[PDB]
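Q: Could you have a look at this structure, given as structure tokens, before my questions?
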Amino acid sequence: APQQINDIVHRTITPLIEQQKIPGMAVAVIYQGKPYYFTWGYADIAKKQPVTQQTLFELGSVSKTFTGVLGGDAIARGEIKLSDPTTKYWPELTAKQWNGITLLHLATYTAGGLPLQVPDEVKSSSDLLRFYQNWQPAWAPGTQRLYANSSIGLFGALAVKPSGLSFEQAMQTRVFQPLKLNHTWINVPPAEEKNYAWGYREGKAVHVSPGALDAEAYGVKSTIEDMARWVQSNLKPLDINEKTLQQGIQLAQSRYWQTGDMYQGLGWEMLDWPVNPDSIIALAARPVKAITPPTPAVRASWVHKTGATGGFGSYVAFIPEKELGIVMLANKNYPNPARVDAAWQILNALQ
Ligand SMILES: Cc1nc2cc(Cl)c(NS(=O)(=O)c3cccc(Cl)c3O)cc2s1
């Protein structure tokens, strides 16, 4: 643990934890390709269990990066194409508004205003069909971006249908296992419950509740060690031996749409490096410019994703051209600007 990394991390994170009243936190810094770990505070306040390198945190929407990569892998296998109509994999979706909506639109939140949340009343496969049949787009496909669990979640469910595998089994066999993410779960097994942190909302201990498309949109739980490995894999995809997975990682970092200074990948979001830190709301509708054709993964990028659940707040950011990255996992959902500011202070100091 180089003293420079130790100092910048502790001097940034200790006051962050104090100002945001974060019960427990884990951080990983990837520096020239090697990981360094830091932990603070409590995974379980009532039982006085500390955060360790083996503590499981809810990733929330950082799960979408896994979904994006899994979709990329299915593309590289020739099982799906992003230019395919949604109805090719869901022929029961017969309502006319779906004409022209492709898997790419689902993956990138550009289908025309699919909502942020699947309603709680929607549980079954027939419930889901009915919800998507009744949905009325506000916009033509590929004209505006609206961040939505119901968009990329449906992409994830459809992308695995040609494989014959359940979404969870596809994610285990095709992403977690090849990358040796052996403590990363869509469903936490009983054997691992001792390591599953509690989230804290309004001082109450909480875990994410089941929902439709939860696995695909916000369902992953992981340790700081596995998340460091995830960052390493996304920094250097060419070191990965599985060919379609290497390609799927590259596809998830391609630039498909631009809004302002940001580019939309599959799960991942990207900005050009170096980034103005100030350049990095319940509903924010933004017009998008198509990138025709998509730009292949730009090594000189700030690639990132925020994530939240009711009780958890996560952030991942990395810069491929510098072999540099960071993961911040906390069991309180605290404001996104504070996450990005801390991450930028650390990475800027080290670059
Ligand atoms: C009071 C709250 N309850 C929940 C429950 C969940 Cl499941 C999520 N996760 S999310 O996938 O839908 C999500 C949505 C928008 C932004 C982010 Cl960064 C995110 O992760 C967030 C919150 S906030």
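Following Swiss-Prot, chain A shows residues 20-299, 307-377, kept in their order.
This deposition comes from X-ray crystallography, 1.7 Å.
Each residue, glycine too, has its Cβ placed from N, Cα and C.
Below are the features I grabbed from Swiss-Prot:
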ACT_SITE  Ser80  active site, acyl-ester intermediate
BINDING   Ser80, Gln136, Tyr166, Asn168, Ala334, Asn359  beta-lactam binding site
MUTAGEN   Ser80 to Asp, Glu or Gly  Loss of activity
MUTAGEN   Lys83 to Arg  Lowers activity more than 2000-fold
MUTAGEN   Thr86 to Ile  Increases activity about 200-fold with respect to cefotaxime. Reduces activity about 8-fold with respect to cephalothin. Reduces thermodynamic stability
MUTAGEN   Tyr166 to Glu  Lowers activity more than 1000-fold
MUTAGEN   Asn168 to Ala  Lowers activity more than 6000-fold
MUTAGEN   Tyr237 to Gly  Increases activity about 180-fold with respect to cefotaxime. Reduces activity about 100-fold with respect to cephalothin. Reduces thermodynamic stability
MUTAGEN   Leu309 to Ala  Reduces binding affinity of inhibitor compound 3 about 30-fold
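Could you tell me the structural context for the features on the list?
A: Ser80 (mutagenesis position): 20 other CB atoms within 10 A of its CB, across all protein chains.
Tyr166 (mutagenesis position) carries neither a helix nor a strand DSSP state and counts as coil. In this view, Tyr166 (mutagenesis position) is surrounded by 18 other Cβ atoms within 10 Å of its Cβ, with every protein chain counted.
DSSP gives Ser80 (mutagenesis position) a helix state.
Listed in sequence order, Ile171, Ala236, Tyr237, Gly286, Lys331, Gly333 are the same-chain residues six or more apart from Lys83 (mutagenesis position) with CB atoms under 8 A from its CB.
Within 10 Å of the C-beta atom of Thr86 (mutagenesis position) sit 31 other C-beta atoms, taking all shown protein chains into account.
Taken residue by residue with DSSP, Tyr237 (mutagenesis position) is part of a helix.
Of all the Cβ atoms in the protein chains shown, 10 others lie within 10 Å of the Cβ of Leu309 (mutagenesis position).
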Q: Among the recorded positions listed here, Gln136, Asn168, which has the most company in the form of other Cβ atoms within 10 Å of its Cβ?
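A: Per the Cβ count within 10 Å, the most buried is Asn168.
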Q: With 7 residues not built between them, what is the whole-number Cα-Cα distance in Å for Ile299 and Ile307?
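A: Cα to Cα across the gap: 15 Å.
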Q: How far is it from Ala334 (beta-lactam binding site) to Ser80 (mutagenesis position), counting Cα to Cα, in Å?
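A: About 6 Å separate the Cα atoms of these two residues.
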Q: From the mutagenesis positions listed here (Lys83, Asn168, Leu309), select those whose CB sits under 6 A from an atom of ligand 1.
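A: The qualifying mutagenesis positions are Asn168.
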